[PDB]
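**Student:** Structure below; questions to follow.
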Amino acid sequence: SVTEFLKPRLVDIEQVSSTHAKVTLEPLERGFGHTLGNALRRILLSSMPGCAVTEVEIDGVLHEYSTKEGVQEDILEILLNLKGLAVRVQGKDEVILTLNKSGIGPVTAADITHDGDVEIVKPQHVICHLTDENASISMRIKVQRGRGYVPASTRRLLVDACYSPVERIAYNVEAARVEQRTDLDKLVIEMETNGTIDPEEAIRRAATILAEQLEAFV
Amino acid sequence: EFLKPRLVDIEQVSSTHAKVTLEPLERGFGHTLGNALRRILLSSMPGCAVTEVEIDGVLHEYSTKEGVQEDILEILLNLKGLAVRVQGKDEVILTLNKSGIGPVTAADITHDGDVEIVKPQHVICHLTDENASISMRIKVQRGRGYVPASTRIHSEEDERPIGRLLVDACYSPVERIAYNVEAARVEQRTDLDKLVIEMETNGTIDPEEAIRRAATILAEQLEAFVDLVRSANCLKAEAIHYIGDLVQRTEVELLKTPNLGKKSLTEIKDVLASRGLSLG
Amino acid sequence: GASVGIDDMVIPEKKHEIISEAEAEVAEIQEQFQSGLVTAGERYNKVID
Amino acid sequence: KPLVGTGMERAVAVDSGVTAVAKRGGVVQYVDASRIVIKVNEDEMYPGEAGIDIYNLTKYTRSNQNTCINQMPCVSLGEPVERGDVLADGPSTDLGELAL
Amino acid sequence: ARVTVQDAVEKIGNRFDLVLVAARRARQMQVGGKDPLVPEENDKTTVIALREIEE
Amino acid sequence: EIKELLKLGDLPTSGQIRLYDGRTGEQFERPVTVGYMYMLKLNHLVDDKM
Amino acid sequence: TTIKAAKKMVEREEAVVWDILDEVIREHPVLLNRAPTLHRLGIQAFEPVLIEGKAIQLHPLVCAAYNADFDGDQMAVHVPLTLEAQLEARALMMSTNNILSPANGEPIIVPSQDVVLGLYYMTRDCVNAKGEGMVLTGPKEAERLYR
Ligand SMILES: [Mg+2]
C-alpha cells in the first residue's frame, strides 16, 4: 500500500458547446490536483503545435497607418480579424495564399483561394467589408507552423501568430470524499478551442507531450 | 520535436545535501517539470519511522524513571527523530540495552543485519546513575506521509497493552526542495535550459532513486488521459472449511452425519441463535 | 503579494523644519502673553490654533 | 525562549514559584528527572550537622485551569551551582526565563 | 438548483401564500402516494413542490 | 541598529524578500516581509466549545 | 429493522451512515445566528456542506450583516423540522434573498478589505510596462498574454 495511489474516474465530461468542454477528474490525491492542472495548463499555453498567420503584405500599402477606400474597416482591424483565422495546414510546412476579390459585400473566409491542402475551418469568418463597386482588395497571407504565442516585437505587416489552438484554459480544484476522507482533491478543467481540434483531444495531446518528457526516469 | 531530458550528473555535497541536473530542457518545460517534481518529492516519498516503542519499567508517557535525566515524554520525542534505513522488510523491532553513567546514542541500538543507522551519534537519553539500566523495543515500520498516533484509535483490531506507547510517524524522508532553471550551454542550438534540483533529506534515500520515483508517480497519475478446534474439525471432516458451505445446508442435514459431535452441534446452535448463520 | 514593511511608511523630509519653526514661534508667543498684552484664554485659543 | 525580548523575563521567571532556585551554592551531586541533590560547600554549611540540600521537583499535576505543571532539571552532574541559580524549569520557563 | 425563489414570487402571490400552497403540495406528495409531475434529481418534497409551482 | 545587525549576517537590509507560490511555482510581485514573530496559543480551544 | 438497531449503527459510526447523512443534508436548510441579534439579518438560512473539523465556515460576504469578524466569535445552528419551517427558511430568510437592508434599499453584501484590494490592483494603470501599446482580439487573449 506504499505505492497505492488513487485513480480518478472522469464520469462527468459534460459540455454545452462544440468547441468548449468541462472535464471533471475525481478523485485525486491531496496535492495532485494543483500539480496536474498547472502542468497541463502551462504546457497547453506555452508549448502546443499549430499553424497560424505570421505576416501579410498588402498590394499597395507599406505602412501600418494607412487606409484603402471602399473598406468599412482599417488596416489594424483587418489584421486583428486575420489573427482570429484558424487554418489547419496539411503537408507542406508553409504556403502563401491570396485574397483577390472585387465585389460589394463582406469578405468572408470562403473568398480565400482553396490552395489545395489548405482547409479553412470557419468559412463564415469575415475579414473585412466592401461597399464600392470598383474597390478591389488584394493581399498575400502567409501561414507558418510553430508552437506558442509570438508577439510582434519578438520577431510587409507583421501578425502575432497564435500557433496554439487553445483560446483559454482555467482549472479549479475542489474537495472530494471517498467514504471517510474529505481532504481529497477534485480537479475541474475548463477550456475553449478555436475549432481546429476538439478540447478532449487537446487534453490528450498535452498529457502525451508531458509524459514523453519523463522517459529517461520512469 | 522535443529534446527529452537526461540524468546528466548527480553531485553530492554531503550525506544529506545533494544536487541533481536534468539537461536538456526546452523553453517552458524547466519550471513545468521543476515545480511538479518538487510538489511530489515533498508530498509522497516512502520512508521509515519509529512507532510503538515499549519500555520495561513504564506504563505511560507521563511517568519518569530513576537514574535518567530525561523524561519518558522527551524520550518518545527524540526517538521520533531516529533516521533508520530498512531494505529487507517493512516492519522491524529493534532493541536497546545499556547501563552505566553516560549518554545513550543510536549506536547502542542492536546491530540487526537489515537495519542501518544513518546517524549513530543521535543522542536518545542520558543515564546519571551507575546502578541504572534501560531496556526497550523500538518498532520500525514503512509508509509515506504523516500519520499521527491520534488516528490509531480504531479499537476494532485489538486491545492496547498498557505498557505500549504510540509515537507520531513522519515517514517522509525529504526535508526541502530548491530547484532553479537556468540557461544551458550553447549546444549548437539556443533555447535550451537546464534544471538543477537541490534536495535535502535525513540520509535515508538516494537522490536518483527519489527522482525516478517522483517521475514514475507523475507518469502513473498522468496515464489517465483517455476519454472514459473440534467444532471446526467436525465440519472439516466433510471437506467443508468455509462457513458458507455449512450454511448452505440446514442443521437437520448436518445432524444426519456421525462426523459431527455434541460440542460441535452445541456451538452451531449457539451461532445460529444469533440469526447470523445456519438459518436453512 | 502586497505586504507591509517599515520602509513603506516614509516620513516627510521637512517635518523637522516645521517642528523647529513651531517651537521657535512658541518660545516667544508665550513670552508675548507674559507681558500682559493678551489674556490666557485667547492665548490658549491661539496656541491650539 | 523568545528571540526578541525586553529583559524582564528573568525577574518574572525567578520571582514566581514555578522554578527551583538553589538555596545554597555547591556542586550537583545527583541530578534526576524528579530529584536534584546539591552538596553544599563547607563554609556555607551550618556548624552543627548541616548536611545537604534536596529538591523534589513536582511532576505532572493540574492547575486551577486544568493545565499541566511539571518541572525539568537544567543542570548536570559536577556542575558548580552558586546561591540563587535556577536548578529546574517550571511551566513556560526556558533556562530561567519566561517563555510563553 | 433552488438557489433563489425570485421567479416563483414574481409569478403570483404575496410571498406568504406560496409557502402554504407549497406545504400542501409537498404534504400530498410525501404522505399521499401521488406521483410527481416533474422528474426528481434526488430531490426532496419541498424543492419539487417549489419547482412544480411554476407553470 | 536593526539594519546593522541584519548586515552582520548575510541578510537583506530591506527586510523584504522575494517569495514563490507553492502551488504554481510562480513568483509574487512586491516582495513580502518575512521574519520571526513570537506567537502565543490562548486557552480558547474549539474542542471545549463545539 | 428496529429503531434500536439504527441507534446502535449510528453509535458505531459505520461507513454507510455518512452516505445516509449526506442525503438528508443535501437540501435541508439550517439557521445560523450570532449572539447579539440587533436586526433581522442576524438569523439567515444556509445549505450545509459537510466538512471535516470542529469549526463552522461562514461565507465572507455575510459577515457584514452578522457583524462578525474571525477573532473568536461563535454562532448557533438551528435545524427546521416541519415542511412549513423549511419552506419559510428557503423562501423568506435564505442568504441569497436578503441582500438589501430593510433600513435602506442600499445593499449589504458589498465586499471589503480583501476583494477590493485585488480589484484595485487589477484595474490599476501603470505608465511603463511590458507589452504596452498593442492590440488584442479580446479579453481571452489578454488572459492568455498575462498568464
Ligand atoms: Mg467578533
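Numbering, chain A: per Swiss-Prot, residues 4-158, 170-232 in sequence.
According to its header, the structure was obtained by electron microscopy, 3.8 Å.
In case you wondered, yes, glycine gets a Cβ from its N, Cα and C as well.
For the mutagenesis of A:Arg45 to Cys, Swiss-Prot gives this note: In rpoA112; temperature-sensitive, blocks RNA polymerase assembly. The structure shown keeps the original residue. For the mutagenesis experiment A:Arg191 to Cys, the note given by Swiss-Prot reads: In rpoA101; temperature-sensitive.
How about a rundown of where these features are and what they're close to?
**Tutor:** DSSP assigns A:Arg45 (mutagenesis position) to a helical segment in the three-state reduction. Note: A:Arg45 (mutagenesis position) has no non-local neighbours, i.e. no same-chain residues 6+ apart with C-beta under 8 A of its own C-beta.
Every protein chain shown contributes to the tally, and the Cβ of A:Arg191 (mutagenesis position) ends up with 17 other Cβ atoms within 10 Å.
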**Student:** Where does A:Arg191 (mutagenesis position) sit in the DSSP three-state scheme?
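**Tutor:** SS state of A:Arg191 (mutagenesis position) = strand.
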